[PDB]
Amino acid sequence: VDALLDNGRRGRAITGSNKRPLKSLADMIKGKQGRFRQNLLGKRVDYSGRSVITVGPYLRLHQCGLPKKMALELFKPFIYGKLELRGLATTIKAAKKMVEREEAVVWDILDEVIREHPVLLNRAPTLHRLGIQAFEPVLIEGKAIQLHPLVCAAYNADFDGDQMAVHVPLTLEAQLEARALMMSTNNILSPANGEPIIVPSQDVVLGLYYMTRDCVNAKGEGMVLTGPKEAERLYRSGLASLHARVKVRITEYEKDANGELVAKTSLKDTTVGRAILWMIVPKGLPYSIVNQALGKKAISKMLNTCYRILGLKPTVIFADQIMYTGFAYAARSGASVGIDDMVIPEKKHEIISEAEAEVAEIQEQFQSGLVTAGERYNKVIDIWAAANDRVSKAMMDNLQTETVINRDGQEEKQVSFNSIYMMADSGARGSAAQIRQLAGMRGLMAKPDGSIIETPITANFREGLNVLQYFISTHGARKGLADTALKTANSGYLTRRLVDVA
Amino acid sequence: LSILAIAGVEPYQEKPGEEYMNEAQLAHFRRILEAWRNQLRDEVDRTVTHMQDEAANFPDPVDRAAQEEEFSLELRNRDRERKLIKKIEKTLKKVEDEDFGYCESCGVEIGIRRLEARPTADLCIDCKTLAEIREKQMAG
Amino acid sequence: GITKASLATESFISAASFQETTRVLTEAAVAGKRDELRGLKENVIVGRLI
Amino acid sequence: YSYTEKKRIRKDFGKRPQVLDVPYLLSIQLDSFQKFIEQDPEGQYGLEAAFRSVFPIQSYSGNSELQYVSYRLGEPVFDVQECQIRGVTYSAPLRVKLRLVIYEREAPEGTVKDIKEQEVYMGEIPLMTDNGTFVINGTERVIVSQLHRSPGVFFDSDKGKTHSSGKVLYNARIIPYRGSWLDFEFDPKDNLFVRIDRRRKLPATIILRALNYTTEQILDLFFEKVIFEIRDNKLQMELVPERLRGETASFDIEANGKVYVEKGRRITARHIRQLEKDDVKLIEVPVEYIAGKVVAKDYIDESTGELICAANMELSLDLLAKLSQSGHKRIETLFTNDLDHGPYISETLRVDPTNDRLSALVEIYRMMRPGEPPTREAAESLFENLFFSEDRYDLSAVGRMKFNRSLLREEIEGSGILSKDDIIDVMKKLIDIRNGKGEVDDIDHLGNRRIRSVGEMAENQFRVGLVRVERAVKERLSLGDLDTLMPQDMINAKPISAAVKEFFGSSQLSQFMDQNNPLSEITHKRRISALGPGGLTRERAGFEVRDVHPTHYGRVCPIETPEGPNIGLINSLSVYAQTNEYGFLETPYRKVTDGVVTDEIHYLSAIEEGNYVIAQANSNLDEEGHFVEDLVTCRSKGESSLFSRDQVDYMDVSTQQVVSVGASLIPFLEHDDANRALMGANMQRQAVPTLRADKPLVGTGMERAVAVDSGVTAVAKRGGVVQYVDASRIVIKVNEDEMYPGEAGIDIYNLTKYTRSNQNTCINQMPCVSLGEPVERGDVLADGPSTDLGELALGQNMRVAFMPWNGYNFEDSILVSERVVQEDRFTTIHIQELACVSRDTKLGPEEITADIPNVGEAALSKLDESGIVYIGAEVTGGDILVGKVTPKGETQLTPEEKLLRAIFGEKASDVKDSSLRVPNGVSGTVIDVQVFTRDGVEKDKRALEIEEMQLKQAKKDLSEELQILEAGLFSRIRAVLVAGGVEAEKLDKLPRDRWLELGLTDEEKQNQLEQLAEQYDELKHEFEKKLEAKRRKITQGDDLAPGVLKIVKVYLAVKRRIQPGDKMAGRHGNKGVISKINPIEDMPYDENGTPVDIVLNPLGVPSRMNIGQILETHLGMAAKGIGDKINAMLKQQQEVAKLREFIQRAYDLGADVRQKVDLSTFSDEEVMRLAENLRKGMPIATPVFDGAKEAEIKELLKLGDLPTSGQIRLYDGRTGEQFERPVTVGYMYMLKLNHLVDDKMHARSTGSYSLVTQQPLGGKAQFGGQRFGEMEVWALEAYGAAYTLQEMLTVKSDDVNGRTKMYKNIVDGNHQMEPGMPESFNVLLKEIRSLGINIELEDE
Ligand SMILES: [Mg+2]
Ligand SMILES: [Zn+2]
């Protein structure tokens, strides 16, 4: 009896001919952890599917690209319904044969049932409520799901081959639920911190930056144009450079009245890029918000203020225009990356020979037991630790400003237009941290101990590494992967405990 | 050591029967120790200033593992520099007082040329090494 | 502490979800405990409106 | 220079000369197994080894002994191919000779009789392929070599985290090859403990009592003696002048009429120098210092015969008086020093509840087997069997070696079990480390980790096979009659063959060969795992063992390891690595004698290497081979520093030897971040083989080594010329030198044609030589999949340009030009196997008849009269491949169905429709039909057509052999007949068959003709038997499972192109999912108009520091430049001079390389063929750390007449306008990995439901819906999505009733739900209610 109820509170009665112990009633409820049925996962679910996800910048933010093949199998009962409603099928059994035949008539029916019918998209570890979002489906020839690029930030989706799931809201309630609560356009703010989560990610921000930036001297310097409309005309026809200092007439608005639109027109001192850009920004925003340089930081604060002044609707359609345009100008720019972009300081080898004799100094003191042994380790580790801060802020002065170019008069220097710099300063990708490993030497590594090793990686990625240098770089990399493998488990348990008590 | 080069100091010319505590020598070593202490304090300040820009500027999720890795090294390092400053300050009290220059375990005297090499030395070469041996043995 | 606070829940069904199931039922079955639903977890378990 | 090198020569940068070429990469697998299955006339590991241990087996003292003679391996029942189609395991019958001897009763031994039973059969044992795999059920499997803790004794820590005191602890572990573990460990109190296995801790001294050591002998062994004399009155003491170090004086210490040290002054070097130089042997002391000392031996009262003091009892100032009056002059004490030699074992004795031998032997028995009473016979036998039985314990040779090594012994071999000395010496050493003399080991070091592999691991599975048959043999030999039973009656077959079938069938170390890729196979066969039997567990350790250890240098790869939940728990074998005789890991080095660097190589195991000081790979040596610089970067004892010219004892062999085969295939690796590098060589193995075998424009040099050593290619056995070249076969007429004396003849290589791989990819060989071409031994005769001309080509390089393209490469997504899909070049060929089974059910037998209820002739068109689909029919989703029907009688149809059958007159069949149909969406060509039929069920029509065709085909193949082999053999007879009787025209008129008669004058040529005669008649006869067995094997009943009558396997060849969704990546860990496929019209082009194939995103490169992908792209750009240059000159037909002049310039480039080249190659016929092969691009080699340098790359850009930037200006294909700024363009070798979309894409509306839980379940491969786990529910709870949640876990899944009410509503066009209760919860209620719990639903 005891083995029947909860086997294991005895000697563990084993099953017939099979070494394994037999699972009792109590063990049919218990598990890992608790009730299996309510534990992930979690119950499988009809009307669903998945595949690899891809991009699709052509989407409006409230829609998504869904394979023809998937949608047919998914909505099968819906198609069977609408088909005989309009009289195209004699009976359901005919409808079955129709969509099995993949008769072209069905596609036109499917587009009816698809229109105002949201679906739910979900990507791998569902972390916050923005992990499921509702989109309006757009039929696609192809077997991949197309995902509007701005939500990629929220999902922590990259395209390293990740797949997402779909879910069909069946009931009338689920449709009205998915549209007013889970819909893309209703959740543009993170519920954790009021800031926009549908911030422009990377490619799209690199676009505007290059656009609303100025260089010392190029085509179009200083001329004047009636307004943004004719400012665009100037660039597309190759008369003006995107980034040239220019006064143009603009008309900004300001609702400083009692909820009422006030107009102001002024001759602002700007560049062609910022001129072209204002044509997007809707009405009541000030031209000051687009008059700066627009990095990743400032580009999202701009979207935010649009929300808190005009409301949901204008911000949404605004945010679409930003994406379409940001992608476009990135392409026109012809920005790229080659070997010659990662400029090493000319002084690097100098810096080395100084710290190389300093290590030769601390060695001289160690020799035949002058100074103790452990001292020398931490003495040298200090003289190395300084030089990396020297090499870093050496290249960073060269990399930052050394595009030296002239305007009509003598000479002048400005923020570089070198490819790899623009990326980090704007925030599109890479950080002064990462640059420090491409151009300058890449730090010191530590052995499995954690105890940082007394001969740093003196080479960088633009140079080769040698045998030992790579072998030293190994530990930090493996522990790095190992760590972030665990940072998945730790988050999961922490969030789990927190919702159980809330 | 480039330490003597940065300053306009030349290796000390110890005379035959030269003593150890005159007005000029303690005024000389007081300046070096004060200058040495002041440089480290400026280094600790620069470190803290660099770390806050990283804490203020937010990196992109992809370069977070590289920024986080680099942020931790500075922090560990920063705390190491702060300990050293307290050690020099402790050594600055030994100069002012009258208990500097000898091994703390046995009364044996620590070398003059050895102390110019590591003014923070607490033990003689014999006693210090055995401690590292017990260490590797008492630890691992 | 959060982990201990959650351990005390009015609904016994919620507890048998994430706590140790064997102990929960026994402790609750002898007591003749009545669950009124009210919480979220349990209504999801039994499949009615959250 | 060779023959398939003369065809196409890879330009090799890199300066260090290759001194040792990469050995056979499959050495390990082939070597290890060969050792296991092979006659060894001695004990060395093998099947022989296992036998000699357990044998001779002897009956229960009945003097009826069964001894082991020898063993044989029968011929394979089916060969590789045969065994694969059918589904048997590729095995050989094991026939072992046994001799049964009987001793008279009672006998001064010798035998009444012995029957020498011939070879009893004990199962078939699997056999290894030519390429290191096994076949288990027609399916190729690999046995991954294992990594486990080396046998021996190891002293460990458990520092820090223990108890929150710090303190540390120290433990020793004795890990034998077979038998119980012996652990010795301390605790906080510094008490020594022992535990067998991980069992109950016990006071360590208990085992000494079990070895018949009493308290007195325990003290004598681990402690010294301090002798106290009572001379005159009250106490003198024998003094060792050293004992007083690390302590302070206890009183006025004086001797020799002079006080050396007074009370309170620590005894230092001063005090001990005085005693030693003044020779102080004996000193007088007070009676109070012995108030604490512990007496060593036993001392009894000479008068009263009573016990004064028991050994290991502490004395007092009063107890001394009691043994002074009894006449005792000596009192022996323990030397106790809490710095040097600690009083550890003494305290343990005071914690030991035992006293005598049987006391402990019981305490040991009751620990191992609690709950039952101890016995004298039980306790004695148990302990003797644990560590002292030859049967139940063995350290092996490796165990005995590391054991003696760690203890500083001399012997390298000795006892196989532990002795009283072994244990004491270990207990001694554990104490020593805690005392400060000696250091501890670490588990991670590759001198304490050993590698086992198939040959060894199978030995153990045979060994376990015998120990469970031995009990059985002893049992029969107990009662056995006279001359009736023989050594076969007792030995069963299943028990032996099962214990080994268990292994190769299901085991953590036996897995399906990772075979999508010649690299994938070779990278799998070279693989390590610390999991499974005898190793660590994922839930156990623990970062120390996972992390990369210094000892991996040149043995294990640091970078090729999985990226998942077991990182560092796998690893991959390094190029030059090899397994030590004892099973350690050694690596090749170069002997630096004095100041010259020799080229004589030495293999140094992990322990051997530490001592020496090894130079570095990159070291400049010139002239005689002196180190060029006076100081060279080297590494010695685990660390790395600058060293003197003549201090280096050895030097690295190659710049490559630290990585793996996978890692070495990445060019410009040195420039790639370690993180991304891992991902690179991780994804390289996932490369699906392409339609057209390309070749890497950017290479490393290793690709030729991987292609050949992996089996996929056909490598010439013997050198000669090609007689006949077929897409099927290739015949090589052997040269005279290599050709054997008799049988003459030719080597004929039959090629593998289109056939299913393990991953449903296609594995197809193609001829890479032409008619009558010269080939030498070890030449490439035919390319495998994704190999070209002998090089490993896992993909296809293309013109790639880094730039944003309107966002269609937003994350790492890839943007591909139409030109690629039109050229069918990333098109990929897949082969699926779909099978149909005719079973036997309780209702009846299933028929494969083409008579299928309720189907039109439209189906049976693609089906023959018998019911099988025709070969060659291109079918898509829904088409029927094999018509099949199952007995299902009396349907019990409903009213409205009967009327319907009556209206249209359908004969409601007494058979169900079960036919095998093509899965919806996948579509391909039928390329093969197999039929397997039960022995004794009648072969249907089509089945007989097939088995008739296999017969006609097999005869044509075999006869083709004889026809070619005759003429090949006869051609030698003609030439030897010409040597002493040459009648050229006279000879070949008459029938060639009428030659055997012709002789020769007195000479060996008469004995040579005799040789060719012998081997002729054998071909004549060997043909006959090869035809017989082949024919029987076809017609013989094909054996299937129980219940199954006959099976039809259809093999489909689906040809999948490439579409958005497919995962692709370059070799540098740059993943990406192809996003849109653009018109060539829309592609970025340059002023010459030539579009670019792929447009990658520049943002993926800086963040992920994989900078090699840029170098690759540029070098590739320059490599195509030389191609386009030659292509112009080759189309101009310029003539040999201008062509050869240009190529020669390319192969030098700047100076200092290793390449070398012409003009030796025959300045015409050979030179012209080369030029062709280069016009597609010039294959370059960037070795791993010996790679090309920027200057050499830029220099080749100049020669190609291409910009040094590597960048050009481009023009947008849409607007036609220029792209501001130069963009990079170049050629990057790229792989398509088999996460192909139309494998990932699943969808389900309503499907099958699981029986137990009415829950969507994949049953007909319409796979289960997505699982909606716990976390996804919190999602809906955070929204208000109350109904979306209800519907999600009610009607969409668990509600058996709700789901249909809903579905019916859906087509009626009413979106509602009538939910009710999920069945998942209803079963909980019953599950609960069936325990003692009354659970109700209250109220309303
Ligand atoms: Mg991902
Ligand atoms: Zn000292």
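The numbering of chain A matches Swiss-Prot: 303-804, in order.
The backbone N, Cα and C atoms fix where each Cβ goes, and this holds for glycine too.
Long-range Cβ neighbours of A:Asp462 (Mg(2+) binding site) (same chain, at least 6 residues apart, Cβ-Cβ under 8 Å): none. What Swiss-Prot records for A:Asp460, A:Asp462, A:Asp464 is Mg(2+) binding site.
The local packing around A:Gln504 (mutagenesis position), expressed as other Cβ atoms within 10 Å of its Cβ over all shown chains, amounts to 27. Mutagenesis annotation in Swiss-Prot: A:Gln504 to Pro, described as Resistant to antibiotics salinamide A and B; the structure shown retains the original residue.
If you draw a 10 Å sphere around the CB of A:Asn690 (mutagenesis position), it holds 21 other CB atoms from the protein chains shown. According to Swiss-Prot, the mutagenesis experiment A:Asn690 to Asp carries the following note: Resistant to antibiotics salinamide A and B.
Under mutagenesis, Swiss-Prot gives A:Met697 to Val with this note: Resistant to antibiotics salinamide A and B. Counting every protein chain shown, the number of other Cβ atoms lying within 10 Å of the Cβ of A:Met697 (mutagenesis position) is 25. The DSSP secondary structure for A:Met697 (mutagenesis position) is helix.
In sequence order, the recorded positions near chain D (CB to CB under 8 A) are A:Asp460, A:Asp462, out of A:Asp460, A:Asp462, A:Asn690. The 6 Å Cβ screen around ligand 1 retains A:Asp464 from the recorded positions A:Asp464, A:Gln504, A:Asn690, A:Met697, ordered by sequence position. A:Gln504 (mutagenesis position) sits 18 Å from A:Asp464 (Mg(2+) binding site), taking the CA atoms of both as reference points.
When the C-beta distance to chain B is held to under 8 angstroms, the recorded positions A:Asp462, A:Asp464, A:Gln504, A:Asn690, A:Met697 reduce to A:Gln504, listed in sequence order. In this structure, the CA atom of A:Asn690 (mutagenesis position) is 11 Å away from the CA atom of A:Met697 (mutagenesis position). Just so you know, the Cβ of A:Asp460 (Mg(2+) binding site) picks up 19 other Cβ atoms within 10 Å once every protein chain is counted.
Classification of A:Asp462 (Mg(2+) binding site) by DSSP places it in coil, neither helical nor stranded.
The C-beta environment of A:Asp464 (Mg(2+) binding site), restricted to residues of the same chain at least 6 apart in sequence and closer than 8 Å, consists of A:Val354, A:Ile355, A:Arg425, A:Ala426. A:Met697 (mutagenesis position) sits 31 Å from A:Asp460 (Mg(2+) binding site), taking the CA atoms of both as reference points.
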